[PDB]
Amino acid sequence: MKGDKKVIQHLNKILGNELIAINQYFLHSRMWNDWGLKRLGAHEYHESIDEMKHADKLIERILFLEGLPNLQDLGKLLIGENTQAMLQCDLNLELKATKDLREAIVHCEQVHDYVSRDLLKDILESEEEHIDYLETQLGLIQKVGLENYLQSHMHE
Amino acid sequence: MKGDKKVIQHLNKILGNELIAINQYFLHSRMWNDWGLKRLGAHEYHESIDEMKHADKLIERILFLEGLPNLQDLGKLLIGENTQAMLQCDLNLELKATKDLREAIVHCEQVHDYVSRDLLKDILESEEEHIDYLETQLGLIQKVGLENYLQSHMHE
Amino acid sequence: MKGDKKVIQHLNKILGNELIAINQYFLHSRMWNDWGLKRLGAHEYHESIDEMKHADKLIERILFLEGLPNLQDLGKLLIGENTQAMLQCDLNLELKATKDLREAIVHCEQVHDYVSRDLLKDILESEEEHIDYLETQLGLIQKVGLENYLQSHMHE
Amino acid sequence: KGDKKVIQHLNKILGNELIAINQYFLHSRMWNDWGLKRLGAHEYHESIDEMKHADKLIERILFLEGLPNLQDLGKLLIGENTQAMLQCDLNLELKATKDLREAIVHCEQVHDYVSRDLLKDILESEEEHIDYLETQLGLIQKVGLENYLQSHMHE
Amino acid sequence: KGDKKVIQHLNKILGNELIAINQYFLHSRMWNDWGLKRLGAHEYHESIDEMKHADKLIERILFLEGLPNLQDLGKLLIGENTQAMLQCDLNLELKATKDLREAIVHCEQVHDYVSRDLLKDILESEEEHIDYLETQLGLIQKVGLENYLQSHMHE
Amino acid sequence: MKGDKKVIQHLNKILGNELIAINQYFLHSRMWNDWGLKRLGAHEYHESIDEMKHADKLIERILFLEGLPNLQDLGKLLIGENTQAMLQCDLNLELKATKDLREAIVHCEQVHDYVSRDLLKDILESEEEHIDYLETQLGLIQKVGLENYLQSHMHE
Amino acid sequence: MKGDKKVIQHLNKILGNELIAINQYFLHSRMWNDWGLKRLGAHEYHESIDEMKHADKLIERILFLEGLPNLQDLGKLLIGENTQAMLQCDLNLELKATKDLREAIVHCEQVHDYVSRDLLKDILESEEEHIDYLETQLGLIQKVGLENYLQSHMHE
Ligand code: HEM
Ligand code: HEM
Ligand code: HEM
Ligand SMILES: [K+]
Ligand SMILES: [K+]
């Protein structure tokens with residue numbers, strides 16, 4: 001069902017962010033595991049799985065609108081050096097993702113592509129919930145201190 | 001356990017191939033669904049999952065060898081435009097991969113990283129079964145015809 | 001709840017389109033069943049049932065907004081003479097349905113009937129998925145050939 | 001001891017079955033290599049069924065103070081494509097039923113009735129396989145090869 | 001397409017397995033004929049084991065675009081009696097392991113690591129059988145033939 | 001089966017590193033239990049059992065190759081005075097056991113004792129996993145603080 | 001509880017006899033397995049496990065009493081060359097063990113260490129059961145012949 005060219009472009013833009021998130025979160029998940037912070041590893045792994053399912057729905061929407069999914073042009077992964085930096089990279093990644101999501105919703109509404117708008121809103125509702133985790137985690141590090149925070153995520 | 005720099009370099013290259021395969025296999029899977037060849041979409045999606053598991057093991061082995069897993073440098077996806085071509089692309093990708101894996105295995109045996117070798121051997125055994133599948137499909141196209149082949153793949 | 005007069009007009013129009021698809025899809029299903037293409041007959045029956053369910057929701061919203069649902073006036077059924085013509089008649093009916101669904105959604109927005117917007121967005125999601133199904137059958141008729149496509153739809 | 005030429009027959013059949021085992025097993029795996037899994041599955045079972053037949057003959061040969069020969073392996077008729085493989089099977093299957101018919105006759109002359117009834121039940125299995133094989137070749141004509149192969153991709 | 005001499009080893013290993021399938025199946029049925037059912041049953045499962053090794057080798061050959069050789073049946077080592085039987089199986093198993101070892105080195109050379117792994121797992125399985133055979137022979141020396149045969153009358 | 005002489009000399013050397021490990025890990029386990037660190041005790045106990053299980057497999061092999069298992073010689077147990085030292089002591093013992101394990105594999109390969117090489121790769125695999133556990137624990141003391149790290153291993 | 005310097009000396013002595021039995025009985029078990037005497041190999045395996053459990057209770061007692069367990073100094077494993085000698089090597093080893101257990105029990109009583117006496121007495125009961133096994137087995141070899149006796153221990 002021929003889609004607007006600019007809708008497919010926003011869609012591929014969102015898709016590209018999800019592909020960054022997939023590789024960033026999956027590497028953070030495995031770094032934390034290597035370090036023995038198994039609870040953070042498991043939680044970051046599910047974030048990456050979530051971004052994958054988001055990617056999948058975007059790929060499907062694009063193909064339906066007779067666009068071409070772009071899985072070739074991987075942007076800049078924000079790999080952090082240690083736990084607090086890893087969280088603060090996920091968060092800045094997520095703040096870029098939510099901005100692009102809103103701009104895409106704005107266009108989808110202009111061109112009346114209301115079903116793609118709903119797909120992006122659902123993805124955005126989930127990214128905001130990730131921001132919440134992130135914000136909450138960074139504030140717990142300040143309240144309980146890094147040594148306690150890290151101890152709490154040793155075990156699952 | 002500080003491992004050979006060149007072993008890490010090799011593992012990071014195999015990982016690089018798994019990352020290509022993941023995105024290529026996953027796109028072909030969703031293209032095949034878009035076209036209603038739901039049985040190819042199902043097989044290809046499971047070829048994609050399987051390469052994601054391979055990446056997971058390599059990212060873990062690297063991290064144990066105190067290497068830095070490279071998930072940033074994505075190679076050329078080979079995306080076909082029709083079923084015979086999409087299968088052929090995957091078989092091309094798989095052939096550069098089993099080669100890179102034999103090269104990687106040789107070096108592991110020299111520096112005596114026998115555990116890294118065993119993992120690469122296990123991956124290579126996977127990729128050789130994918131090659132079996134792919135060769136077999138393209139042969140089925142000759143033997144039964146492109147139309148029957150596609151027909152045999154509409155329904156799961 | 002006294003609801004906007006133009007909102008009710010739009011909803012009745014959408015209901016009118018559902019009432020065509022119900023009858024067009026049902027006759028196509030039975031036509032296909034009489035020709036021995038039971039798999040297409042079962043699919044088209046379920047498309048019909050789905051339009052009935054959409055009709056129910058519109059009928060109920062219209063009554064809540066104190067309008068009068070119009071089940072009296074029945075548009076032109078687009079009946080095909082053969083399988084490929086019937087698929088194309090469904091597709092044409094659906095493209096016009098999503099035209100009107102978008103126009104109706106634009107209005108609900110402007111007059112703040114956000115809940116009526118949401119029902120229509122859900123219907124639109126269903127209808128856009130039917131368009132995907134129809135375009136895919138038509139594409140499969142090309143890839144695998146009419147005779148194979150019909151053979152594939154003999155048994156359930 | 002038991003009659004001598006009987007043990008010579010049982011050992012001719014046993015040699016047939018040993019040809020069949022290897023031929024059907026190799027065919028079966030060729031079909032799987034090619035992705036024709038339903039033919040593979042069915043040929044594998046013809047292999048298994050011939051192994052069972054060989055088993056029962058070996059047991060009877062020994063009971064007759066005979067010596068089972070498993071060293072003298074005939075010529076296998078290995079086909080290069082599906083229609084050839086079926087015809088090779090059918091050729092082998094027809095020599096094997098002729099040989100079986102000769103053995104059975106010698107059994108009835110020397111009054112070895114239990115060796116006969118064993119050979120009959122084998123010959124019943126081999127006539128079943130001949131029906132299967134004739135049917136398959138007939139279907140290739142009725143539906144065309146490309147279709148006949150499509151119907152044996154999946155199990 | 002697989003390396004020329006790899007496929008020749010694989011057919012070599014395959015040929016030894018085909019000798020083992022038959023040798024073990026016949027010993028098995030002689031031990032049963034004699035009433036040594038525990039040895040019969042053990043020797044049957046060694047036969048079945050080699051059939052699985054045969055199968056995995058035919059599938060690998062075909063994958064490599066080679067031609068599996070099931071025609072050329074080598075020399076079967078039969079025994080007149082329990083002690084020769086076990087020693088024949090042991091001699092075959094000793095030719096078998098030498099060849100496997102040779103084949104593995106070629107695979108390692110050309111870099112066919114997957115065919116190596118497969119032969120390694122056959123070897124592992126053949127060393128196991130060698131352990132069983134030496135252990136059995138050991139036990140005839142430790143407990144005496146008449147007893148070791150008593151211990152393998154029943155299952 | 002008659003086996004090479006310097007192969008058996010190696011297995012008995014690996015075996016000797018296992019016999020040392022059995023005793024060292026069991027004592028570290030029982031010490032941690034007595035200090036109330038029941039989680040370290042439990043884990044070190046299963047490390048001991050694993051070494052017991054490797055030893056049984058090495059003995060099984062030597063007797064098959066008609067060597068003579070050497071359970072009589074027993075090198076120096078490295079018994080730590082504190083948790084960190086006990087971890088380090090295990091870690092030193094493991095790195096030597098892998099140094100020697102590799103040397104055993106090299107020779108096994110060169111004389112075509114391919115089954116014995118497989119056993120040592122497996123042992124080697126299991127030892128590298130213990131290194132990861134050890135490296136990780138020592139790292140975790142840096143990250144969460146020694147007080148938190150011992151606290152975290154009070155309870156099971 | 002600060003224990004008596006000589007009680008600890010006695011516990012480490014018994015612990016030494018148990019560390020010998022472990023290794024002697026284990027290797028004896030595997031020897032009997034290699035020769036196909038599975039019943040002997042199994043029963044001997046359990047004797048070995050039994051001693052491992054005795055040794056565990058000792059180390060725990062030593063540590064509770066604030067001594068140092070001695071797992072470093074291993075004595076003379078008595079390895080027979082055949083079934084009949086293996087059984088006698090075992091019998092000779094238990095007889096040295098039950099001497100040392102009685103002297104140790106005398107001393108625990110002299111210093112009012114009733115709990116250590118009970119542990120040791122429990123070990124002593126067990127070793128006396130092993131003696132009755134061994135006495136009965138050697139006597140069985142007499143009444144049936146080494147040939148029948150070994151026949152009777154081929155199968156578990
Ligand atoms: C470095 C890249 C990736 C890695 C390491 C990775 C890893 C994984 C793993 C380990 C699993 C679960 C394994 C299992 O099912 O047993 C998984 C599931 C999945 N992956 Fe990936 N993945 C990657 C990239 C992607 C991409 C690019 C996509 C699609 C855009 C994707 C889509 C999915 C989906 C849809 C699932 C199933 C999720 C579910 O429903 O549970 N993955 N991935
Ligand atoms: C003299 C030749 C042979 C004899 C007497 C023989 C006998 C048997 C028997 C009685 C069975 C049990 C089947 C059942 O009752 O379900 C069997 C199974 C089997 N045979 Fe054979 N066989 C022979 C040769 C072969 C060969 C040459 C191959 C392969 C190259 C082979 C492959 C197999 C396989 C894969 C099985 C199934 C094993 C399992 O997974 O259970 N056999 N054989
Ligand atoms: C050459 C020395 C040893 C060998 C070959 C050996 C072997 C074994 C094996 C195979 C098991 C079975 C584990 C399982 O399957 O879960 C076991 C259990 C055990 N071992 Fe050892 N072991 C040795 C030394 C020791 C020592 C020195 C100790 C004590 C300091 C010990 C304490 C134990 C304990 C407590 C168990 C658990 C037994 C049970 O409760 O069932 N082992 N051993
Ligand atoms: K704390
Ligand atoms: K007896």
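Please read every residue number as a count from 1 along the shown chain.
Per deposition record, X-ray crystallography, 2.5 Å.
Placed from the backbone N, Cα and C atoms, the Cβ positions cover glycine too.
Annotated Fe(2+) Fe1 binding site per Swiss-Prot: C:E18, C:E51, C:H54, C:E127, in sequence order, evidence recorded as experimental evidence. Feature annotation from Swiss-Prot assigns Fe(2+) Fe2 binding site to C:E51, C:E94, C:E127, C:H130; the stated evidence is experimental evidence. For C:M52, the entry in Swiss-Prot reads heme b binding site. For C:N148, C:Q151, the entry in Swiss-Prot reads K(+) binding site. Where Swiss-Prot documents C:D34 to F as a mutagenesis experiment, the accompanying text is: About 30% active in Fe(2+) oxidation and storage, diiron-binding site does not coordinate fully, decreased overall flexibility of the BFR, partially occludes B-pores, see Fe ion inside the B-pore. In Swiss-Prot, the entry for mutagenesis C:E81 to A states: Assembles into normal BFR with wild-type ability to oxidize Fe(2+) and store Fe(3+), 3.2-fold decrease in rate of iron release from BRF, greatly reduced affinity for Bfd. The structure shown retains the original residue. Annotation of the mutagenesis experiment C:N148 to L in Swiss-Prot: About 70% active in Fe(2+) oxidation and storage, diiron-binding site does not coordinate fully, decreased overall flexibility of the BFR, loss of 1 ligand to K(+), reveals more Fe cations bound inside the BFR cavity. For the mutagenesis experiment C:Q151 to L, the note given by Swiss-Prot reads: About 70% active in Fe(2+) oxidation and storage, diiron-binding site does not coordinate fully, loss of bound K(+).
In this view, C:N148 (mutagenesis position) is surrounded by 21 other Cβ atoms within 10 Å of its Cβ, with every protein chain counted. Distance noted between the C-alpha atoms of C:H54 (Fe(2+) Fe1 binding site) and C:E94 (Fe(2+) Fe2 binding site) is 14 Å. Distance noted between the C-alpha atoms of C:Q151 (mutagenesis position) and C:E94 (Fe(2+) Fe2 binding site) is 26 Å. Sequence-distant neighbours of C:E18 (Fe(2+) Fe1 binding site): residues of the same chain at least 6 apart with a C-beta under 8 Å from its C-beta are C:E51, C:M52, C:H54, C:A55, C:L58.
Within 8 Å of the centroid of the Cβ atoms of C:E18, C:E51, C:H54, C:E127, where the record puts Fe(2+) Fe1, the same chain has further Cβ atoms from C:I14, C:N17, C:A21, C:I22, C:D50, C:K53, C:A55, C:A97, C:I123, C:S126.
Same-chain neighbours of the Fe(2+) Fe2 site beyond C:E51, C:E94, C:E127, C:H130, judged by a C-beta within 8 angstroms of the site's C-beta center, are, in sequence order, C:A21, C:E47, C:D50, C:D90, C:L93, C:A97, C:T98, C:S126, C:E129, C:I131. Between the binding-site residues C:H54, C:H130, C:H54 has the most other Cβ atoms inside 10 Å of its own Cβ, all protein chains included.
A distance below 8 A between C-beta atoms marks none of the recorded positions from C:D34, C:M52, C:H54, C:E81, C:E127, C:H130 as lying next to chain B. Of all the recorded positions given, namely C:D34, C:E81, C:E94, C:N148, those whose Cα is no farther than the 10 Å limit from the Cα of C:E127 (Fe(2+) Fe1 binding site) are C:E94.
Each residue contributes its Cα atom, and for C:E94 (Fe(2+) Fe2 binding site) and C:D34 (mutagenesis position) these two points are 24 Å apart. The two recorded residues, C:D34 (mutagenesis position) and C:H130 (Fe(2+) Fe2 binding site), have Cα atoms 23 Å apart. Long-range Cβ contacts of C:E81 (mutagenesis position) within its own chain (separation 6+, distance under 8 Å) are none.
Counting neighbouring Cβ atoms within 10 Å of each of the recorded positions (C:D34, C:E94, C:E127), the lowest count belongs to C:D34. Between the alpha carbons (Cα) of C:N148 (mutagenesis position) and C:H130 (Fe(2+) Fe2 binding site) lies a span of roughly 22 Å. Around the Cβ of C:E51 (Fe(2+) Fe1 binding site), 25 further Cβ atoms fall within 10 Å across all displayed protein chains.
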